[PDB]
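Colleague: So that we are looking at the same thing, I have put the structure below in structure tokens.
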Amino acid sequence: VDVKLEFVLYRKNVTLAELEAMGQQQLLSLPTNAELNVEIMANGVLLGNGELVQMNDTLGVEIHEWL
Amino acid sequence: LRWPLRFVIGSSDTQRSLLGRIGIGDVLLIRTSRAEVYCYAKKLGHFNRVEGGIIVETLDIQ
Amino acid sequence: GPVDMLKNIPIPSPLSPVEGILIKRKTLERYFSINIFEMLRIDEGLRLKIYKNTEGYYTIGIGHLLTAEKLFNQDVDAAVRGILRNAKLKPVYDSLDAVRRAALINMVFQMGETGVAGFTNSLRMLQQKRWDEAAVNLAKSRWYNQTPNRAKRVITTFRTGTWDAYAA
């Protein structure tokens with residue numbers, strides 16, 4: 001039965017300062033690398049990761065590392 | 001102190017059996033494209049992919 | 001754009017994904033899938049030190065005539081924002097799939113957005129998805145006569161919509 005895979009572009013531990021400090025549209029710096037290491041998570045758990053790829057109707061992550 | 005934020009760009013509500021026939025080199029379709037900031041299982045606001053980074057629009061925390 | 005720098009897997013569609021989301025590696029190997037960066041290194045080389053062109057004027061990396069990847073993603077980004085500004089090109093661009101939008105970005109790399117906009121009849125046939133007719137017509141041009149190996153690769157990209165002219 002249903003289980004929600006999440007495709008997480010980026011993760012960051014944040015506290016309130018930076019949290020307000022970004023609720024104001026501050027640029028959170030990513031690498032250009034970003035889309036090659038997309039993370040796949042299910043329940044707040046890290047199953048694997050990979051590379052954003054296109055198949056022009058849809059996006060896909062091609063798996064690099066899994067479990 | 002700190003809050004882990006996932007910047008999520010889509011989700012694919014899979015089910016049971018596929019994991020784990022899933023393996024290296026396979027591709028997972030993003031069947032729902034989004035652009036969202038979670039803290040744990042809680043939706044905060046919409047961000048979007050820009051410049052050389054990200055900007056988070058509303059950020060609702062309560 | 002980060003979006004338009006992505007690797008792209010030209011699967012004809014409708015896909016038969018396993019249970020709506022999974023596509024096995026063994027199935028994808030049935031393809032050649034690259035990104036535009038790799039497409040243009042084939043066509044324009046990658047040179048980490050200055051050299052000076054066929055024309056020539058001195059150039060470096062991938063086809064950056066001055067007077068690498070980060071400098072390539074600059075130029076690509078500057079290619080599309082160009083196309084999107086141009087009034088003949090944007091409609092066709094907006095209209096195409098992603099492998100074919102790379103072929104168009106490729107032409108603009110070789111010959112400029114004004115040069116490409118000047119392909120009015122081939123451009124019409126690409127907006128109408130008349131792929132054979134476009135290919136026949138592009139093959140008539142001077143572009144073709146003057147850089148035939150590279151023009152054939154880019155015409156193959158429009159006719160087919162696959163990256164297969166670059167498996168070599």
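All residue numbers here begin at 1 and follow the chain in the order shown.
According to its header, the structure was obtained by X-ray crystallography, 2.3 Å.
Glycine too: its Cβ is placed from the backbone N, Cα and C atoms.
The active site, proton donor/acceptor annotation in Swiss-Prot covers C:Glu44. What Swiss-Prot lists as substrate binding site is C:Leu65, C:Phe109, C:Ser122, C:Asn137. Experimental mutagenesis is annotated in Swiss-Prot for C:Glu44 to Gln (Swiss-Prot position 11), with the remark: Complete loss of activity. Recorded in Swiss-Prot as a mutagenesis result, C:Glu44 to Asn (Swiss-Prot position 11) carries the remark: Loss of 84% of enzymatic activity. Quoted from Swiss-Prot, the note on mutagenesis experiment C:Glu44 to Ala, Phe, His, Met or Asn (Swiss-Prot position 11) is: Complete loss of enzymatic activity. For the mutagenesis experiment C:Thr59 to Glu (Swiss-Prot position 26), the note given by Swiss-Prot reads: Complete loss of activity at neutral pH; covalently bound substrate. C:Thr59 to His (Swiss-Prot position 26) appears in Swiss-Prot as a mutagenesis experiment; the accompanying note says: Facilitates transglycosylation more effectively than hydrolysis; covalently bound substrate. Annotation of the published mutagenesis C:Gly63 to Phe (Swiss-Prot position 30) in Swiss-Prot: Almost complete loss of enzymatic activity. The enzyme is destabilized by 1.5 kcal/mol; the original residue is retained in the structure shown. Mutagenesis annotation in Swiss-Prot: C:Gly63 to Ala (Swiss-Prot position 30), described as Almost complete loss of enzymatic activity; the structure shown retains the original residue. Record note (Swiss-Prot), mutagenesis C:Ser122 to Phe (Swiss-Prot position 117): 10-fold decrease in enzymatic activity. The unchanged residue is displayed. Here the residue is the original one, while Swiss-Prot reports the published mutagenesis C:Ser122 to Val (Swiss-Prot position 117) with the comment 50-fold decrease in enzymatic activity. A mutagenesis experiment is reported in Swiss-Prot for this position, C:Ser122 to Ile (Swiss-Prot position 117), and the note states: 500-fold decrease in enzymatic activity. The note that Swiss-Prot attaches to the published mutagenesis C:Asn137 to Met or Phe (Swiss-Prot position 132) is: 2-fold decrease in enzymatic activity. The annotation that Swiss-Prot gives for the mutagenesis experiment C:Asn137 to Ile (Swiss-Prot position 132) reads: 5-fold decrease in enzymatic activity.
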Colleague: Since 28 residues are absent from the deposited coordinates between C:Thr67 and C:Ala68, report the CA-CA separation in Å as an integer.
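Modeller: Computed span over the unmodelled residues is 16 Å.
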Colleague: List the same-chain residues at least 6 positions away in sequence whose Cβ sits under 8 Å from the Cβ of C:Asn137 (mutagenesis position), in sequence order, or say none.
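Modeller: In sequence order, the residues whose Cβ lies under 8 Å from that of C:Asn137 (mutagenesis position) (at least 6 apart) are C:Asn121, C:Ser122, C:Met125.
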Colleague: Check each residue in the chain of C:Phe109 (substrate binding site) that is at least six apart in sequence and keep those whose C-beta is under 8 Å from its C-beta; list them in sequence order.
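Modeller: Same-chain residues close to C:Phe109 (substrate binding site) (Cβ under 8 Å, separated by 6 or more) are C:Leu40, C:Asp43, C:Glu44, C:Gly63, C:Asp75, C:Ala79.
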Colleague: Taking the Cβ of C:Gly63 (mutagenesis position) as the centre, count every other Cβ atom within 10 Å, in any protein chain shown.
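Modeller: Here the count is 19.
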Colleague: If we count other C-beta atoms within 10 Å, could you say which of the mutagenesis positions C:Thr59, C:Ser122 has the fewest?
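Modeller: With the mutagenesis positions C:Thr59, C:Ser122, fewest surrounding Cβ atoms within 10 Å: C:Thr59.
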Colleague: Take the Cβ of C:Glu44 (mutagenesis position) and count every other Cβ within 10 Å, whichever protein chain it belongs to.
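Modeller: So the Cβ neighbour count for C:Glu44 (mutagenesis position) comes to 18.
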Colleague: Indicate whether C:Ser122 (mutagenesis position) is helix, strand or coil by DSSP.
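Modeller: Assignment for C:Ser122 (mutagenesis position) reads helix.
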Colleague: List the Cα distance (Å, whole number) between C:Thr59 (mutagenesis position) and C:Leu65 (substrate binding site).
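Modeller: Spelling it out, the Cα of C:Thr59 (mutagenesis position) and the Cα of C:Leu65 (substrate binding site) are 4 Å apart.
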Colleague: Does DSSP give C:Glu44 (mutagenesis position) helix, strand or coil?
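Modeller: DSSP call for C:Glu44 (mutagenesis position): helix.
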Colleague: Enumerate same-chain residues with a sequence separation of six or more from C:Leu65 (substrate binding site) and a Cβ-Cβ distance below 8 A; give 'none' if the list is empty.
Modeller: C:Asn53, C:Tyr57, C:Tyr58, C:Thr59
